[PDB]
Amino acid sequence: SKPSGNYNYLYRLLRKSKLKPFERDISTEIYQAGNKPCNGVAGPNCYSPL
Amino acid sequence: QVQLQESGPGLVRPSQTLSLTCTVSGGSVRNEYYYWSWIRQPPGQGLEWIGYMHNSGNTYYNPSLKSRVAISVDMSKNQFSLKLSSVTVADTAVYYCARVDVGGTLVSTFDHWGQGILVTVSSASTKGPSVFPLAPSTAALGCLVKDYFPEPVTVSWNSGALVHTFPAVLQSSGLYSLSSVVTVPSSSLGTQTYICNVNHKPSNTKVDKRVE
Amino acid sequence: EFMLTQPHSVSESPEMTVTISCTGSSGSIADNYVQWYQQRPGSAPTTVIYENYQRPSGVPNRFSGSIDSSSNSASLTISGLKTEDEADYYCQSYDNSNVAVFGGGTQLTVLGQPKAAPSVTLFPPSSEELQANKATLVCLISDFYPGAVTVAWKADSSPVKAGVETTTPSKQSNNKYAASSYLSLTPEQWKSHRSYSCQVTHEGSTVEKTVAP
């Protein structure tokens, strides 16, 4: 714990498919929640998982 | 835990045979007490059952398209395949794998579903869209972009100045129609210079149209 | 052929209780199991009520299933709505010929913001559109929170069924839903017919607006 806030610990969220047991993901590509994928920066329903 | 995963071509054309196969992990496809089904869900409609198959070879089909479906099972690779026949432009949907429980006294829920695969049926391969103005009648006016082949859509209003672009749907002809619109406080504001530009992603072709 | 019919849209304020029911027409509801699958938009369905009385582990106890043999229907009681309960619920059963019967689908949502009356933006074909030998009559309906997106087409005297290409409920940038009622008609039909109507009927309120040349 640090007073200036922690920015070196992150966690992936909202993966399109559930992982298998004993599996790690490294790619930090954004996740598409809707039906319109984003190619550049994140946006509505196309946020970043980290 | 047990999980499923679709596998197959994500884009086909009519007068062909839609072939798919689901790779099963965490469990053997040769295990009884379970059927291996295929569920269809068109975009915007409910679920539709295609058929489940027992490992003993007993394949149960849906009476709607029983004459145009075929299911197989392979105990070695733990993968069961789906094979339709005479596909049409209306057969495009999101196909989900599912394992039904045939354990106790009756058939029961699809306990484990796959991630779902979205495939489209279209015989075309390259087609440029066409823009059309939209005159208003607080008012609403925009542009009409129709008959574009690729799935990704590039919408630009006032070169970026903002929007609910109305995502298109697979029509009867196997194409899409974009109808992105904007709003104005009065008819006097519609006389200003408003531009609606679209970009053909696989071709890098830009289209311009003056609307007012 | 055994079938299952359930309401198209259900909406109620949070902390209250909703009820989604599916009624079997061409057969019995007690001869086969009935299952409810909560399908979140953009993900695969997931079982929340199976064997007509059982809920899987991990699913919150807010869900409960029931069977009515006198009315030949199967209901789903959800008490204490939450923000993640805005998914679709599908009632599925089996026919006597071992045919899986799926329901029509019910869109459930919590009433976060107050409900607003929908808007109608009937647009006739454009000049260049008419030059392209196409009509492309659209109804860019907007300004409605609940997911009760319905489209009922109607000509001057006759109903319209062919060419309906209504899209899924899409949310605007101001946190509000809006849809489009596409329609493709022959220009000869547009020249012969007098006018058409685009009935919305959102949340019972039959909002209707016509368009004429």
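Quick note: numbers on chain A are straight from Swiss-Prot, i.e. 443-492, in order.
Structure method, as recorded: electron microscopy, 3.0 Å.
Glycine is no exception: its Cβ is also placed from the backbone N, Cα and C atoms.
Features reported for this protein in Swiss-Prot:
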type	residues	note
VARIANT	A:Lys444 to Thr	In strain: Omicron/BQ.1.1
MUTAGEN	A:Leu452 to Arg	Increased resistance to neutralizing antibodies. Decreases HLA binding to NF9 epitope. Increased binding affinity to human ACE2
VARIANT	A:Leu452 to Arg	In strain: Delta/B.1.617.2, Epsilon/B.1.427/B.1.429, Kappa/B.1.617.1, Lambda/C.37, 19B/501Y, Omicron/BA.4, Omicron/BA.5, Omicron/BQ.1.1; Contributes to cellular immunity evasion and increases infectivity
VARIANT	A:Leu452 to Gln	In strain: Omicron/BA.2.12.1
MUTAGEN	A:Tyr453 to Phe	Decreased HLA binding to NF9 epitope. Increased binding affinity to human ACE2
VARIANT	A:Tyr453 to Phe	In strain: B.1.1.298
MUTAGEN	A:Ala475 to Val	Increased resistance to neutralizing antibodies
MUTAGEN	A:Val483 to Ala	Increased resistance to neutralizing antibodies
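Remark: of the mutagenesis positions A:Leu452, A:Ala475, A:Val483, the most isolated position is A:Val483 (fewest other Cβ atoms within 10 Å of its Cβ). Distance between Cα atoms for A:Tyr453 (mutagenesis position) and A:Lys444 (variant position): 18 Å, as a whole number. A:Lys444 (variant position) sits 15 Å from A:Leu452 (mutagenesis position), taking the CA atoms of both as reference points.
Under 8 angstroms separates no C-beta among the recorded positions A:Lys444, A:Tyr453, A:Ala475, A:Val483 from a C-beta of chain B.
Neighbour density for A:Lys444 (variant position): within 10 A of its CB lie 7 other CB atoms from the protein chains shown. A distance below 8 A between C-beta atoms marks A:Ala475 as the recorded positions from A:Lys444, A:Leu452, A:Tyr453, A:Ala475, A:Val483 lying next to chain C. Residue environment of A:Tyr453 (mutagenesis position) contains 6 other Cβ atoms, counted within 10 Å of its Cβ in all protein chains. The CA atom of A:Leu452 (mutagenesis position) is located 19 Å away from the CA atom of A:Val483 (mutagenesis position). Here the C-alpha separation of A:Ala475 (mutagenesis position) and A:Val483 (mutagenesis position) works out to 14 Å.
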